[PDB]
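Notes to accompany the following structure.
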Amino acid sequence: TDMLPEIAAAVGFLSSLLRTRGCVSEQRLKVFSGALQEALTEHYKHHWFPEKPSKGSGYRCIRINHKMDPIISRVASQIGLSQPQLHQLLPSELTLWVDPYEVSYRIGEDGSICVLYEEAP
């Protein structure tokens, strides 16, 4: 019931966007992926409750508005991506919900809710 699959799906989504929209070597994309996985599992450790998936949902949520998510920012820094470049490469107004058994996202305040990952408990 551990948090890796949901977090790796989230991270794979953000990586894919860097790969697609950017010019980032796989070496860097791999550093970013592992580092973001570790960052987020540290971040979610005490805020993960498999039996009540919406509990802690707001805390775990990854937002990109006019400020970049601070964990994305610092991990991305680790591979030499500045926040302004992230802003350019990643969608505007992105919301990424990373909950037990379900990863989902929205591009834009009024975009569709897409499911990245769903699995049965």
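Sequence positions for chain A are given in Swiss-Prot numbering; the residues included correspond to 7-127, in order.
A Cβ is built for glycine as well, from the same backbone N, Cα and C atoms used for every other residue.
Over in Swiss-Prot, the protein carries these features:
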- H53 to A: Impairs interaction with CNOT7 and CNOT8 (MUTAGEN)
- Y65 to A: Abolishes interaction with CNOT7 and CNOT8 (MUTAGEN)
- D75 to A: Abolishes interaction with CNOT7 and CNOT8 (MUTAGEN)
- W103 to A: Abolishes interaction with CNOT7 and CNOT8; impairs anti-proliferative activity (MUTAGEN)
- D105 to A: Impairs interaction with CNOT7 and CNOT8 (MUTAGEN)
- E115 to A: Impairs interaction with CNOT7. Inhibits CNOT7 mRNA deadenylase activity (MUTAGEN)
Out of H53, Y65, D75, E115, point to the one nearest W103 (mutagenesis position) in space (Cα versus Cα); all of them are mutagenesis positions in the record.
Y65
Does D75 (mutagenesis position) have same-chain partners at least 6 apart in sequence with Cβ under 8 Å from its own Cβ, and which are they?
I68, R69
Out of these mutagenesis positions, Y65, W103, which one has the fewest other C-beta atoms within 10 Å of its own C-beta?
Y65
Please report the DSSP secondary structure of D75 (mutagenesis position), reduced to three states.
coil
Tell me, by DSSP, whether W103 (mutagenesis position) is helix, strand or coil?
strand
Distant-in-sequence Cβ neighbours of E115 (mutagenesis position), under 8 Å, six or more positions away:
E99
Which residues in the same chain, at least 6 apart in sequence, have a Cβ under 8 Å from the Cβ of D105 (mutagenesis position)?
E12, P59, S60, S63, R66
